[PDB]
Amino acid sequence: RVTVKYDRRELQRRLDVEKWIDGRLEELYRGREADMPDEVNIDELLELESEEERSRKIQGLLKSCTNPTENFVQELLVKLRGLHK
């Protein structure tokens, strides 16, 4: 999806939300490290009762850079509790 670095606190958690991107962002946004933020619906959509509608909005959020994103949205999960940004 589109969330690199993220906030702080619960980093053993964000550590999973720090690796999903470090590699994905590593290229999915490499020269775009500043073109994608870690503060979108990924967090709320993560708290949605749906299944992929959460990724549907996050998918159009960063676009191809989002492409298939199920393990990346899962990380948002271990991080959404940090500070939501």
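Numbering, chain A: per Swiss-Prot, residues 36-120 in sequence.
Just so it is clear, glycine is given a Cβ too, placed from its N, Cα and C backbone atoms.
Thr38 (mutagenesis position): 30 other CB atoms within 10 A of its CB, across all protein chains. Under the three-state DSSP scheme, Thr38 (mutagenesis position) falls in the coil class. Under mutagenesis, Swiss-Prot gives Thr38 to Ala with this note: Abolishes phosphorylation (in vitro) and strongly reduces inhibitory activity.
Experimental mutagenesis at this site is recorded by Swiss-Prot as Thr38 to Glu, annotated: Reduces inhibitory activity at least 1000-fold.
Quoted from Swiss-Prot, the note on the mutagenesis of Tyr41 to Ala is: Promotes dephosphorylation of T-38. Abolishes phosphorylation-dependent increase of inhibitory activity. Shown in sequence order, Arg49, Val52, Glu53, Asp73, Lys114, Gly117, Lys120 are the residues of the chain, 6+ apart in sequence, with a C-beta less than 8 angstroms from the C-beta of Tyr41 (mutagenesis position).
Quoted from Swiss-Prot, the note on the mutagenesis of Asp42 to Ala is: Strongly reduces inhibitory activity. Applying an 8 A CB threshold to same-chain residues 6+ apart, the list for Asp42 (mutagenesis position) reads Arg49, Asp73, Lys114, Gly117, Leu118, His119, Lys120.
In sequence order, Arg49, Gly117, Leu118 constitute the residues six or more apart from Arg43 (mutagenesis position) in its chain with CB-CB distances below 8 Å. DSSP assigns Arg43 (mutagenesis position) to coil in the three-state reduction, placing it in neither a helix nor a strand. Listed in Swiss-Prot as a mutagenesis experiment, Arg43 to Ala is described as follows: Strongly reduces inhibitory activity.
Looking at Swiss-Prot, you'll find the mutagenesis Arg44 to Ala noted as follows: Reduces inhibitory activity. Cβ contacts within 10 Å of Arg44 (mutagenesis position), excluding its own Cβ and spanning all protein chains shown: 11.
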How big is the gap, in Å, between the Cα of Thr38 (mutagenesis position) and that of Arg44 (mutagenesis position), rounded to a whole number?
16
